[PDB]
Amino acid sequence: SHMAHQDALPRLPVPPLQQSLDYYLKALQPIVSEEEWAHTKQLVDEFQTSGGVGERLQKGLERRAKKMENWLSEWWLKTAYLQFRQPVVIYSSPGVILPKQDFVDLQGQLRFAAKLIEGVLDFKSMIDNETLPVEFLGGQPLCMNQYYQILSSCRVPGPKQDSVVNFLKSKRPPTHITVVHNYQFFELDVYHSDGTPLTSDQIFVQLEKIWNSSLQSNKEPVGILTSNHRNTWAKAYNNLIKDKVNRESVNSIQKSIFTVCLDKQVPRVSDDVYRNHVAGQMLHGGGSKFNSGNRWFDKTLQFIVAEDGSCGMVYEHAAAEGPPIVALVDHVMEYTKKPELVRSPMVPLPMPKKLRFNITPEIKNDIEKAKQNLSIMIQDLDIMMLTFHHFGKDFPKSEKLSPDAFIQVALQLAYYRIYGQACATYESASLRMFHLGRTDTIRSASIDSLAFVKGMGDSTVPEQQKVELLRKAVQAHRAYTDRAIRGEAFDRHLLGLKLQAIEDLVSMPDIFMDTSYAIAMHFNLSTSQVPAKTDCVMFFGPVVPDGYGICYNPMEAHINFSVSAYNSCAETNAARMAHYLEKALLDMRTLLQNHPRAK
Ligand SMILES: CC(C)(COP(=O)(O)OP(=O)(O)OC[C@H]1O[C@@H](n2cnc3c(N)ncnc32)[C@H](O)[C@@H]1OP(=O)(O)O)[C@@H](O)C(=O)NCCC(=O)NCCS
Ligand SMILES: C[N+](C)(C)C[C@H](O)CC(=O)O
C-alpha cells in the first residue's frame, strides 16, 4: 500500500519465550488431562532452560525479525495456504452471502451486476490512487497491504506447492474483468481508451451481449477443475494450458481484475432450508449440475449474482482476511444504492471476447474426475445458517461487556452443554497493526471459560455466583484478545519456533511432538468474527474432521451466524450446535437480566 504509511508501522514482534510458554500451559489446562499437563509442564521447563533448545530457537527468530520485514509472513502464507493441498473449495476459500436484491427479471439481474461492477471499480480507484482511508483497531494504524493483493490476482496450481500472481502493479495493469455465464468465460474491458471507467449503463449493455453469447449450458464446465485437490488440479492445469487457446483463456482469467458469476435458476427448495442452500451456492456452487462449474476458484475475488435475487461471493484466502474483503463489500453495496442521474446515450461498444476452451479426451476425463470429487465434498458438508434476531452487540454493551467475548463465551457454554467438556478453540485475531500482519490465535477455551460453563449448568451454584463467573470469563477473553492483536499471543510464536527448528536442521523438539500440542492444534471449534455495515454473513468449512466452522457478523440488534460441520463425523451436527448456541446466548442474557448491577 501507500509506502509512507507502511513504513511508519511497527514490525511484527517476537514475544518472550517464557511468556508464551506460560500462556501455552494455561490455555492447555482446560483441554488436556492432568497427566498430560504435568508431562507438558516438564518439557517446557527444559525447553526454556539457559543454554537449552528453546533459547537457541528463540534467538533464531529474533535474527529472522532483523533480516525480514515480517518474520512470520512467508512462513504463514506457505503453511496455512500454499502448502495446504486440500481443495480450496469449502476447506479454504470463505463464502459470503450478501443482502438479497429485489430484481425480478434478467434485465434487473444484469442491472444489479453492472452496478456492482461499477461499485468495485470505484473502490479500486482509491487503491490505484493510494487514497484508501486509514483504519484502526484501537488507536493504532493498520497495515493496508492486503488491499493490494485482492484485485487483479489469482492463485496458481503447483505440483508441490501453489503460488500467487498479482498484476495490479504490472507494466500494463489489466483493465478487464471476467464474466462467467453457463460455464462460459468472457473477457470484458471496464475501462475506455482515455482511461475512464465504463458506466453502469455501459457495463449493462455489455453484460447483455455476454448473456446472449452463452444462452445454453452446452460447453464443458472447465472451471470445475479448480475445485479439485491441489495436487490433482496442478497436473490437470498443466495439461489444460498446453493448448494455445486454452492457455490464452486461462491467462485472461488470472489477470482479470475480478470475476463476476451470473448464476442460473436452481430447483426451488423448502423455505426452511433456503438460506442454507444459498450459502452452499456461494461456498461451492451447489454441484456440477447447478453453478459449481460457473466459477474459477483460483480467482481471488468472485462476485456471484443469482437469478432469484440472491447474491454473494467467494474469495481465495491466500490473499487476505475477511475485514479487507468486507470493507470492499460495504463500499460496493452502498454504491449499488446510489441514485441515478444523467442517463445520456452511449456510443457502440466492442463485443466481449469469448474465452474459448478446446476440450480433449484427457481434459474431459479431468473434468469428470473433478465432478465426482466435488460431489463427495458437497454431500459431506453440513451447513446451518442462524439469524440471531433476539439481540446483538446492544445487550452485551449495556452490560459493559465485550460483544465478541460474550459470543465466544456463549459458544463455549453451548459446546460444553453438548459434549460435557471443553475443546481446543480457535478465533481469528487481526495482527494488522504490524507491517504485513495477518493473524494470530485467540484461544476461547480457558480456565475462566471452563469455570463458567461448569458453574452455569451446576444446579447447586447460586445464580448470582454464575454472573461473576460469566463476567470473569468475558474479561479473560477480552484480555487475551488485547494481547493477541498486540502480537502477545503464543500460537504463531510456537509455530515459528517449530519452523525455526526445521530450518536449523535440528531434531524436532519433543514439545512439538507432545500429545498436548496435538490436541491444542486440533481445533474442534474454528471461528472468526467478520463485522460489516452490510447485513451479510461469511462461512467456511471446519478445519478438522470432527469439528465445526463458525463465523458471525455481530450487528447492533442481531447477529448473523453460520455453522458448518462434516457428515462423516456422527458426533457433530450443525443444526444442533446452532440451536445450543442460540440458547446459550439467551440464557446468558437471562442470567444477567435477573441480577442487575446498578442498585
Ligand atoms: C478480536 C476482534 C474481533 C475484537 O474486536 P472488537 O471490536 O474489540 O469486538 P468487541 O465485541 O470487543 O467490540 C465491539 C463493540 O462493543 C464495544 N465494547 C467492547 N467492550 C465493551 C464494554 N466492556 N462495554 C461496552 N461496550 C464495549 C466496542 O467499543 C465496539 O463498539 P462499536 O459497536 O461502537 O464498534 C478484533 O480485535 C479482530 O481481531 N478482528 C479481526 C478478526 C478477523 O481477522 N476476522 C476475519 C478472519 S478471516
Ligand atoms: C477460517 N479460519 C478461522 C480457519 C481461518 C481464518 O479465516 C484466517 C485466520 O485466522 O488466519
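First residue shown is number 1, and so on along the chain.
Determined by X-ray crystallography, 1.9 Å, according to the entry header.
Quick reminder: no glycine exception, Cβ is built from N, Cα and C everywhere.
Residue density at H317 (active site, proton acceptor): 20 other Cβ atoms are found within 10 A of its Cβ, drawing on all protein chains shown. Here Swiss-Prot flags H317 as active site, proton acceptor.
Feature annotation from Swiss-Prot assigns CoA binding site to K393, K397, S398, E399, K400, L401, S402, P403, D404, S430, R478, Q529. Applying an 8 A CB threshold to same-chain residues 6+ apart, the list for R478 (CoA binding site) reads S402, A405.
The Cβ of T439 ((R)-carnitine binding site) lies under 8 Å from the Cβ of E321, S428, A429, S430, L431, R492, each of which sits 6+ residues away along the same chain. DSSP assigns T439 ((R)-carnitine binding site) to a strand. Under the heading (R)-carnitine binding site, Swiss-Prot lists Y426, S428, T439.
For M538 (mutagenesis position), the same-chain residues that are 6 or more apart in sequence and have a Cβ closer than 8 Å to its Cβ are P94, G95, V96, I97, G322, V326, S528, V530, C551, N553, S562. Under its mutagenesis annotations, Swiss-Prot gives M538 to A (Swiss-Prot position 564) the following note: Lowers activity towards short-chain fatty acids.
Quoting Swiss-Prot on the mutagenesis of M538 to G (Swiss-Prot position 564): Lowers activity towards short-chain fatty acids. Strong increase in activity towards medium chain fatty acids.
Around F539 (mutagenesis position), the C-beta neighbours below 8 angstroms that are at least 6 residues distant in the chain are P94, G95, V96, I97, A279, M282, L283, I383, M385, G549, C551, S562, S564. Quoted from Swiss-Prot, the note on mutagenesis experiment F539 to A (Swiss-Prot position 565) is: Increases activity towards short-chain fatty acids.
Taking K393, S398, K400, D404 as the binding-site residues under consideration, the smallest Cα distance to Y426 ((R)-carnitine binding site) is found for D404. Burial estimate for the binding-site residues (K393, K400): highest at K393, by number of other CB atoms within 10 Å. By the criterion of other Cβ atoms within 10 Å of the residue's own Cβ, the least surrounded of the binding-site residues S398, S402, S428 is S398. The (R)-carnitine site is set by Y426, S428, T439; from the centre of their CB atoms, other residues of the chain with a CB within 8 Å are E427, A429, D440, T441, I442, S526, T527, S528.
In three-state terms derived from DSSP, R478 (CoA binding site) belongs to a helical segment. Counted over all residue pairs in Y426, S428, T439, the record's binders of (R)-carnitine, the longest Cα to Cα distance measures 11 angstrom.
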